[PDB]
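Quick notes on the structure that follows.
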Amino acid sequence: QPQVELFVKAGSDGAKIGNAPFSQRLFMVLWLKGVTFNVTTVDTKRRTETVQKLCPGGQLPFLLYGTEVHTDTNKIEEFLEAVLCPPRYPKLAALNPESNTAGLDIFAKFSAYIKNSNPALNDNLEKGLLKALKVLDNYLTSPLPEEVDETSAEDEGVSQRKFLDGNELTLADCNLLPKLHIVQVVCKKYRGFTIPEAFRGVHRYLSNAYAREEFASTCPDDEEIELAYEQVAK
């Protein structure tokens, strides 16, 4: 197996896991593949000579795979899915294309909401974020094709699956979860906004996902996410 070396953004002390959802996505993908790999955190204020030579452009995250450096998180993920493939490693792509688009609008609605300084817009932007969360909730509670005609007591017509695409984490979860987690942490800390308990699909999803080691072991501390947002969200 050619060397697999991921370079990710360090947090506020120049070393810890940072608020860096592209970096976290790739760490999750590599974890789920089962490959042996290394992860090096990068202090962009103090780049090592090694990092400077590997990736002169300074893009981050980046991947060294064998001799070659890959940049652009989407392209790195596509490369990993293609090269770390069956029979040696599991395919991680979602089976259902809608799993790859569900919830993609949430982050931008969050950004507008949290950065807004015109109080007249508060309720509009909060509602836009809630509506995007509800669309994700609806996807998570809609039976997938694998669940056709299955039934559960007191819960007719409601999906039971753990994650976006089924009962296994897929590339779609690796993309969405780091961002959705930022939304939840920052909104709670700076505005007291909580995802309603009535969004049972979103809450079950996060409960399952946050307990998966692939997420838990790659996730920065709440206080690091909160620090990263202090200036824009205050």
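Using Swiss-Prot numbers, chain A covers 5-238, in order.
Looks like X-ray crystallography, 1.2 Å, at least that's what the header says.
Note that Cβ sites are derived from N, Cα and C of the backbone, with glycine treated the same way.
Listed in Swiss-Prot as a mutagenesis experiment, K37 to A is described as follows: Decreases glutathione-dependent oxidoreductase activity. For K37 (mutagenesis position), the same-chain residues 6+ apart in sequence whose C-beta sits under 8 angstroms from its C-beta are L84, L88, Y93, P94, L96.
Recorded in Swiss-Prot as a mutagenesis result, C59 to A carries the remark: Loss of glutathione-dependent oxidoreductase activity. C59 (mutagenesis position): 20 other CB atoms within 10 A of its CB, across all protein chains.
Among the sequence features in Swiss-Prot, the mutagenesis site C59 to S is noted as follows: Loss of dimerization and of ion transport activity. In the three-state DSSP scheme, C59 (mutagenesis position) is classed as coil.
Per Swiss-Prot, the feature domain 'GST C-terminal' maps to 93-233.
Each residue in the domain 'GST C-terminal' (93-233) gets a DSSP state, and the totals come to 84 helix, 0 strand, 57 coil.
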